[PDB]
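These notes are about the structure you will find just below.
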Amino acid sequence: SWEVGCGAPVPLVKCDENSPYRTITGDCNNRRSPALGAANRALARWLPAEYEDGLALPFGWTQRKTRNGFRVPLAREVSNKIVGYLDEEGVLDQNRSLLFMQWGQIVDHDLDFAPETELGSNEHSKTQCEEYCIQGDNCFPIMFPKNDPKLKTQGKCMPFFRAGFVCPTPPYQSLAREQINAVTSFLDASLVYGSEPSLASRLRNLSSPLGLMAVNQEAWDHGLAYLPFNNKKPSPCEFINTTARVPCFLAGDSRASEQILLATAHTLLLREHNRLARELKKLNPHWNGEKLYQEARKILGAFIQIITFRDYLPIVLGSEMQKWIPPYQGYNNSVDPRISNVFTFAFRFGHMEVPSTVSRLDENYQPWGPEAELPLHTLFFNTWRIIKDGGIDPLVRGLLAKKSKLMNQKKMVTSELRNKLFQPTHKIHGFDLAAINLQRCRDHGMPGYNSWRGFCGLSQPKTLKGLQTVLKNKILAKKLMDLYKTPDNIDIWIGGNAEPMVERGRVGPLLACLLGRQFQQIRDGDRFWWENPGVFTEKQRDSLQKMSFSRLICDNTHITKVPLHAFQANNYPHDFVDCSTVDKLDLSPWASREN
Ligand code: HEM
Ligand SMILES: *[C@@H]1O[C@H](CO)[C@@H](O[C@@H]2O[C@H](CO)[C@@H](O)[C@H](O)[C@H]2NC(C)=O)[C@H](O)[C@H]1NC(C)=O
Ligand SMILES: *[C@@H]1O[C@H](CO)[C@@H](O)[C@H](O)[C@H]1NC(C)=O
Ligand SMILES: *[C@@H]1O[C@H](CO)[C@@H](O)[C@H](O)[C@H]1NC(C)=O
Ligand SMILES: *[C@@H]1O[C@H](CO)[C@@H](O)[C@H](O)[C@H]1NC(C)=O
Ligand SMILES: [Br-]
Ligand SMILES: [Ca+2]
């Protein structure tokens, strides 16, 4: 009885139970439940789903159906009233670099992706949502409220299609709708290699037998590699500048060209692979095609893990790090490694850390030419600016020398994302990521703010006065009350992001709990966690310690100087040492004397 294990996208994999490398799919990590953490399975439910009809319909779908006796406010009205602001002066994070934001996104992309259903692309039901704004099946449009200026320029709604669900589309009744995670729940560089055997092979250089990833043929970066292009036509990247006609990149993760600094990070990571496949080949000429591909992958997988747990999480989690992510005690095959549905909204705290502009800096960390600083909205699905406007060195310099946006209760999401988002299969720089996030919380059946505060053992405010105390903000609380009427109805994404930050952290208490717990699980439930005995050799492990984001940059770019601590705010030249003092990865401990 009950669900008892459903899923359509599961197929044809035999576990090689003593293999030394991860599957691409994530299958076989947990030997007693081989599908746990595998790509293309339902996101985990830490709490039961909450839908308007119990099974599948999002709160907000039917106008007369309340949540807890009140209508849920339109996602766009929530965005306009609470999330927006005009003035970028004074928003920057004085002790986080931009790389802090961008690493966040890399990590997120390693861990989760819940992709939109295609009900009818090859039909104009997908432009029946766009053009007519008609709710139905997987079309769930974000309707504009009364005084929205997008009414005057953009029509009635922003189109939105519901996330795909397991046992696939579009009929699903008897049990509750569970959304898919299309990437491996393990922190394993699946964003570099793919989470599907088919993609992971297409990405590889299967002409030389040297364990390499395919590089751009068409274009190179002063010799250094670009990712290959996706020859999808239509490329949304071509669309944003048809004169330049430069396509999107092809990577392990389908979202790699969403924004130019994500694309840039992917580039660095690929380079670091193909570089590792070269240096291993000189160190061990006995090694064949896979051997080189798997050993490099395995290294890069570890790098991600170390930077994330050593450098990134302590500065998001601050004083709460210890409470949730104690020192690693070993692989615990009882721990659920799966990504939870709520984590995929919790980790969207990063949307508040993205600033309005991106800079290209030259070799003296100075403005690279006349258009050096660009508005963020010009850089969505923009690969042409990497290629025909300076390569990645100047963007990486910007990444290190510039700052992230600081989360601010009065200045939450820059207008670059809130009014000017570009969606593929849409024409316009006119979408709203905050609104989209709120619609998505509802799409995914998220429990409200107080259920999560309950989950995390935090107080649950019922009153305007209660909320003011929890948020430490009268005005913000009054605005949430006017819109939602009860704190029980507040969507988790806005709720968790409105809380003041923990000391030394960049998230509030509720998010630190949700995030912290999921990352603990990611580590403890991973058999191939880099420091689990026997995944690497002791020799290799003391070498892995050396790794830094600074060294990643020195190797896969023509940059000569970099900070020691790349995630905190760093000012040039005062904080910039040379690539020579950035400790290199010692690759001797992988040298095998084995015919
Ligand atoms: C320029 C920067 C960014 C852009 C343009 C961007 C855009 C997007 C978009 C379009 C989505 C899909 C939203 C949906 O349909 O529900 C998304 C989801 C997401 N964003 Fe971002 N975002 C960026 C930065 C970040 C950062 C810095 C983080 C984390 C630190 C992050 C974490 C995520 C997560 C977790 C998801 C959910 C992924 C999934 O499971 O499907 N985002 N973002
Ligand atoms: C696979 O890697 C090899 C390099 O080892 C690439 O082959 C070279 O490509 C160009 C011709 O376009 C020339 O430099 C040489 O004739 C080739 N080199 C060698 C060593 O034979 C090949 O392009 C790679 N493929 C991908 C997709 O990355
Ligand atoms: C910047 O933040 C880090 C925590 O990552 C801390 O070690 C350092 O003291 C901070 N520096 C300043 C000057 O605030
Ligand atoms: C498109 O790219 C061309 C060639 O790189 C460049 O000269 C131009 O500024 C770009 N135009 C737009 C509208 O983005
Ligand atoms: C995790 O591992 C520990 C030690 O084996 C075990 O006692 C516990 O039940 C497991 N579950 C979790 C993650 O708490
Ligand atoms: Br994205
Ligand atoms: Ca992964």
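Shown for chain A, in order and in Swiss-Prot numbering: 118-712.
Even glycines carry a Cβ here, placed using N, Cα and C.
Secondary structure at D225 (mutagenesis position), taken from DSSP and collapsed to helix, strand or coil, is helix. What Swiss-Prot says about the mutagenesis result for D225 to E is this: Partially bound heme and decrease in activity. Loss of heme binding and activity; when associated with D-375.
In Swiss-Prot, the entry for mutagenesis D225 to V states: Partially bound heme. The structure shown retains the original residue.
Among the features that Swiss-Prot reports, heme b binding site is placed at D225, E375, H468. Listed in sequence order, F464, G467 are the same-chain residues six or more apart from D225 (mutagenesis position) with CB atoms under 8 A from its CB.
What Swiss-Prot lists as active site, proton acceptor is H226, and the listing cites sequence analysis.
In the shown protein chains, 29 other C-beta atoms lie within 10 A of the C-beta of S307 (Ca(2+) binding site). Marked as Ca(2+) binding site by Swiss-Prot: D227, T301, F303, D305, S307.
Note: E375 (mutagenesis position) has non-local neighbours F497, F498, i.e. same-chain residues 6+ apart with C-beta under 8 A of its own C-beta. DSSP classifies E375 (mutagenesis position) as coil under the three-state reduction. For the mutagenesis experiment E375 to D, the note given by Swiss-Prot reads: Partially bound heme. Loss of heme binding and activity; when associated with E-225.
The annotation that Swiss-Prot gives for the mutagenesis experiment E375 to Q reads: Decrease in activity.
Separating the Cα atoms of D305 (Ca(2+) binding site) and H226 (active site, proton acceptor) is a whole-number distance of 11 Å. Excluding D225, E375, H468 themselves, the residues of that chain whose CB lies within 8 A of the CB mean position for the heme b site are, in sequence, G221, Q222, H226, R372, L379, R465, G467.
Taking the binding-site residues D227, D305 in turn and counting surrounding C-beta atoms within 10 angstroms, the largest count is reached at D305. Around the Cβ of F303 (Ca(2+) binding site), 30 further Cβ atoms fall within 10 Å across all displayed protein chains.
Spatial neighbours are here defined as Cα atoms within 10 angstroms of one another, and by that definition the neighbours of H226 (active site, proton acceptor) among the binding-site residues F303, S307, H468 are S307.
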